[PDB]
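Colleague: To start, I am sharing the structure in question, which I have written as structure tokens.
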2 protein chains.
Amino acid sequence: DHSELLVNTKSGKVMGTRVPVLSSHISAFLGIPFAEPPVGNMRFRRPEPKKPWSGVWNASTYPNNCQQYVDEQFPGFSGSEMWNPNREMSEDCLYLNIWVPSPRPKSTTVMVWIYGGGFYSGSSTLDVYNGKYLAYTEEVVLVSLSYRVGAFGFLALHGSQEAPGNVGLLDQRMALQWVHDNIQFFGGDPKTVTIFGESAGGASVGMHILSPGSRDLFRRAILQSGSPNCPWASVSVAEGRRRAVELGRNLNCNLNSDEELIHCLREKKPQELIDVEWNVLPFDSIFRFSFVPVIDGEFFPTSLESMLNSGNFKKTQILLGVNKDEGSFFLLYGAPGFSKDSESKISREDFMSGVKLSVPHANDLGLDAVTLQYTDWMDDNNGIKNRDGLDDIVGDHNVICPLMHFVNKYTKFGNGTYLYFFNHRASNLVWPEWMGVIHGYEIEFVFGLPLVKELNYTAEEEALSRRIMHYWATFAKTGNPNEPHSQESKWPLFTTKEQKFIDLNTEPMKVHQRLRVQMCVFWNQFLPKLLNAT
Amino acid sequence: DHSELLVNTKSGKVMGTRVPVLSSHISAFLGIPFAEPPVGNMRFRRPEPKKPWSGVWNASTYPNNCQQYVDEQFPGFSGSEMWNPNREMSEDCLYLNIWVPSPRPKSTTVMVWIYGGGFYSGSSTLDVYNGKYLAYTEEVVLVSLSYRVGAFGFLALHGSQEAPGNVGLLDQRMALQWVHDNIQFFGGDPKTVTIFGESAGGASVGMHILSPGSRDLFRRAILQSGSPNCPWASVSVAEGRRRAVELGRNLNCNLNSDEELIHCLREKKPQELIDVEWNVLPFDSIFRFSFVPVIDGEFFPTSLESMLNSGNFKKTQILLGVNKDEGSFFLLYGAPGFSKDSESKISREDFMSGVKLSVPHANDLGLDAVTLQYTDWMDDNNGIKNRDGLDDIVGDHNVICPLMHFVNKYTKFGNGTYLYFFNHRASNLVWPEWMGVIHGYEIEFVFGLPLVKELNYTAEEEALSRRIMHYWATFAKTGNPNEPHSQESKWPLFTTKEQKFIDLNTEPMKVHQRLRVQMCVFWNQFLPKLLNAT
Ligand SMILES: c1ccc2c(NCCCCCCCNc3c4c(nc5ccccc35)CCCC4)c3c(nc2c1)CCCC3
Ligand SMILES: c1ccc2c(NCCCCCCCNc3c4c(nc5ccccc35)CCCC4)c3c(nc2c1)CCCC3
Ligand SMILES: *[C@@H]1O[C@H](CO)[C@@H](O[C@@H]2O[C@H](CO)[C@@H](O)[C@H](O)[C@H]2NC(C)=O)[C@H](O)[C@H]1NC(C)=O
Ligand SMILES: *[C@@H]1O[C@H](CO)[C@@H](O[C@@H]2O[C@H](CO)[C@@H](O)[C@H](O)[C@H]2NC(C)=O)[C@H](O)[C@H]1NC(C)=O
Ligand SMILES: *[C@@H]1O[C@H](CO)[C@@H](O)[C@H](O)[C@H]1NC(C)=O
Ligand SMILES: *[C@@H]1O[C@H](CO)[C@@H](O)[C@H](O)[C@H]1NC(C)=O
Ligand SMILES: *[C@@H]1O[C@H](CO)[C@@H](O)[C@H](O)[C@H]1NC(C)=O
Ligand SMILES: *[C@@H]1O[C@H](CO)[C@@H](O)[C@H](O)[C@H]1NC(C)=O
């Protein structure tokens, strides 16, 4: 061995780079390969482990991002563009990044970040996912992985080994296997790996908790605004096959066999796929994504609900939560009457339109039930109430209530649950006020952006960020976000009986109980019963 | 003619009696016949007009009450016994009573009282229905009528002219015809007759508004805690026939034809019928009564809802309303966990039991919907909340929400609607506090009991009574409860757009809008849709 930036791993040697962070410096190993390029005939296939290399892999720069749909709704607007790929796209995109304190630790807590983006997009290289603040401030080794999205990751033709489904999740698993096998060389402890992620990454985290083939590869878990049972995070194998054939149909493929369909899809340029990906959804919907995880009998041995009910999952500690206005983004992008530069007060007809888009699988009685539950009939033409109503419908149904169902099912068998409600609206938010505390906007706090002066956060936002980062890292280290014997207020354990959680914001800690219970009884128990009966 | 107590009517002469009232005196003509005794072979038959008589009918004393079930739940307790027959019972019971100011007016406003009691009980002669205070204080001629209840009034074998159904309602119509024909001799104006009643009497009032054969016989209407469309106030002709045959079956009757069944029922003593009357209900229920009005194609030409929708009803002014805790009585008598001398905090299981009794025609999804609508899931074991919840369920479903549906349908075609919410709990109430403002407990205020010192009301309750009596009588006189050009606060008109109502209590008037709208959308629109689909 020779110097701090050189690490010899089981796949070969890697040379990283020294990075400044908050007046100090750490090491960064960017763009390390964890799988063979899933290109050509390996499109849609399971990933294969990266063949070891001779020489020194240069890991001074970010890798390519996976091939994906790029948002152009607000060209140049920082609010949207901060989510788009900031590197060239390529199918050659299975890489990971590691930020390591300096001096190199010996055996320290590891955190592995799994990006969101609806299973159709996302990048490990975004500015908001820069691991250097968290690695430096909390003294963790912070890994970000990547995985195939869209059809490249989730095209599913169950029965075929050429496009089985779930390959994106197997990408994530392979990176976790590599971390298990190699992170000791960077000074990480492979026995103390926390996986964490947001939205689709939060669902993904839950999915590794459930999947037998993944559970052993990590210790602990954090789920931010996402749950493995969310209504958008998986499809049946029949629905997967249906969408894959419809994809073929949109590209004039031969549909006579899997073999013909796959061969045709493998010859298309990546953009051809992405150009028609959104055409295969079965309903007029918002918060529904075309190529997502499939309940295949393999990655997931049975239905998610039967797994949760029977305790068929990894038993460990989890820390998880939701933002106050999870719905607002999806409505802005997808529902009539919502706009970025308006207050977006919603008429009764835009309301009813929005209900239908939000619960696309409901029949008419079901839509009446939703409408009744969320309408203030003493004031039914209030545009603000209609707007916020629909924001709650989308948030509750797609994020908060499936998370609460997960949390209640998990807590029965698990070894410690910590639950949060993030309701701080950042002082420098570029999105309009009506959108509130937006899906994804806790991530900048978790990654320490407010510690960076030039980004224009307040001092109280810096404090909030430091507190969150320290909850997250102390939890990853110990299974408990609270500092042993500190003076600070204690985040209590969520238990089956008392169902406690805390808010996360710049005000003194407040403990509450039974997060959105009234609505979640509707979404989790009554409505599914209504739709099954009718 | 000769003196004030002697009146010559079209049926013959009547001698009344002079009655003291509040330091003064008025005349009372008690127990005047309006139909032939509906006895023997006339049991279950339409009423026949009373044959005129020679000589002077002595009308100095109250008539017999109709044959009915007598409440013995709290023997001797004034709260219950004030509702029971206070005269001997007889099938010979079709009489009316008239209270007339002194000196005899010439042509004054007339108010005709139709008692409640679920169509199975009630009496014109109760102390709480004594018309002398209202007649004296407001200078109206106050009539109370009677009508056959239970099977005697409502046994229905559609197709037969021996027991057609609705004969009790035809009793009421015959008394109204007699008033139309004869009240001028008492100094009443037959062109200005208001019919008013409570619970089943309120439903009955609505029924005469709807029925073509009754509409012409009165001018204006007042409905207290009852609506013609209430779920307990009518049955289909198939359900009527079913219950009449089951009545036969309970009495070992021959069931081979209507002719045989009726003949057998006509030989029974009245008590035999009453002893088994409650056995014929199709469900385990509260707020459901065995022999009630039938939707026959004659009294009611079509379904009540089609009548209301098409404007097929008398167009006039109406004044109507509800009490705050309409449910409490039915729960006390009928639901587990409610008792008179306890606070009646209700367990979750007594709650679920009570929901089932309250909505006996719902399937299991429907019961889940009701449960969800009325349960505070942040506090679901609160015994007080469970108690009050069920009190609201019973009240909303059986009284307030059908009244609100009636009020909204009527107001579209009608000529002026005044709506109230009576929420004063009397200072001397003998029932427990949990029961609140009980079904029937506005009646003592409408009839002026609080003006009587010995009855132990407060001075503010006396004021309330006087205000109510004056609303009721000014409305009966003019079609508007408000005094032209007075200084007092104005009860506004309920309109389709603004849906205003007032509270009635001892505090300054408050105007509100959209009475229990949130719950009434559930009962009136969503739940019936849910039960029809499933
Ligand atoms: C986590 C991850 C990402 C986030 C995010 N990204 C921005 C979301 C990008 C919006 C594109 C939707 C159009 N979705 C589409 C797709 C296709 N075709 C389409 C064709 C027509 C219309 C829409 C289409 C094909 C490929 C798949 C997508 C944003 C937010 N939070 C996030 C939190 C908050 C607000 C702004 C955006
Ligand atoms: C308007 C009119 C009457 C009212 C009233 N009357 C008191 C209500 C009497 C309770 C009896 C129910 C049992 N109903 C029953 C019947 C039969 N059999 C039964 C057999 C078993 C059990 C019950 C039975 C046969 C005949 C029909 C009834 C009361 C109130 N408000 C009223 C307002 C308020 C509280 C106290 C009572
Ligand atoms: C998490 O699991 C640990 C250990 O498996 C639990 O700690 C045990 O608690 C039981 C009962 O209180 C004791 O009998 C054991 O001695 C404990 N084990 C150890 C090693 O401490 C702990 O209670 C679990 N935590 C939660 C929140 O369920
Ligand atoms: C009740 O009916 C009366 C009369 O039928 C209504 O008064 C009429 O109002 C219309 C339109 O404002 C006028 O053209 C008539 O001249 C009025 N008639 C009389 C004789 O006054 C009255 O508006 C109705 N009230 C309600 C509340 O609907
Ligand atoms: C590694 O490759 C990157 C690619 O841009 C380059 O910028 C850098 O100079 C290279 N460093 C070394 C040590 O080869
Ligand atoms: C911070 O604020 C300045 C001054 O208004 C502004 O010009 C700049 O764009 C902001 N910087 C960032 C990184 O948002
Ligand atoms: C009328 O009959 C009643 C019946 O009790 C009786 O009390 C009263 O004395 C009679 N009065 C006359 C004038 O006959
Ligand atoms: C009125 O109050 C008195 C004194 O306590 C009581 O004894 C009496 O029963 C009450 N009277 C009535 C009519 O309720």
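By the numbers in Swiss-Prot, the shown part of chain B spans 23-556.
Placed from the backbone N, Cα and C atoms, the Cβ positions cover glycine too.
Just lifted these from Swiss-Prot, have a look:
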{"type": "MUTAGEN", "residues": "B:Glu220 to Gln or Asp", "note": "Decrease in activity"}
{"type": "MUTAGEN", "residues": "B:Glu220 to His", "note": "Loss of activity"}
{"type": "MUTAGEN", "residues": "B:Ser221 to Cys", "note": "Loss of activity"}
{"type": "MUTAGEN", "residues": "B:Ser221 to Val", "note": "Loss of activity"}
{"type": "ACT_SITE", "residues": "B:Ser221", "note": "active site, acyl-ester intermediate"}
{"type": "ACT_SITE", "residues": "B:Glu348", "note": "active site, charge relay system"}
{"type": "MUTAGEN", "residues": "B:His446 to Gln", "note": "Almost no loss of activity"}
{"type": "ACT_SITE", "residues": "B:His461", "note": "active site, charge relay system"}
Colleague: Among the recorded positions B:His446, B:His461, which residue has the largest number of other Cβ atoms within 10 Å of its own Cβ?
Modeller: B:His461
Colleague: Would you list, in sequence order, the recorded positions among B:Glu348, B:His446, B:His461 whose CA lies within 10 Å of the CA of B:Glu220 (mutagenesis position)?
Modeller: B:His461
Colleague: Show which residues of the chain containing B:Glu348 (active site, charge relay system), separated from it by at least 6 in sequence, have their CB under 8 Å from its CB.
Modeller: B:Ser247, B:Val416, B:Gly417, B:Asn420, B:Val421, B:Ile422, B:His461
Colleague: Output, ordered by sequence, the same-chain residues six or more apart from B:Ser221 (mutagenesis position) with a CB under 8 Å from its CB, or 'none'.
Modeller: B:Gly138, B:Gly139, B:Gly140, B:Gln246, B:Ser247, B:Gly248, B:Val421, B:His461, B:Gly462
Colleague: With every protein chain in view, how many other Cβ atoms are within 10 Å of the Cβ of B:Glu220 (mutagenesis position)?
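Modeller: Taking every protein chain into account, the count is 27.
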Colleague: Helix, strand or coil at B:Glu348 (active site, charge relay system), per DSSP?
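Modeller: Where B:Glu348 (active site, charge relay system) sits, the three-state DSSP reduction gives coil.
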Colleague: In which DSSP state, out of helix, strand and coil, do we find B:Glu220 (mutagenesis position)?
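Modeller: For B:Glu220 (mutagenesis position) - judged by DSSP and reduced to three states - the answer is strand.
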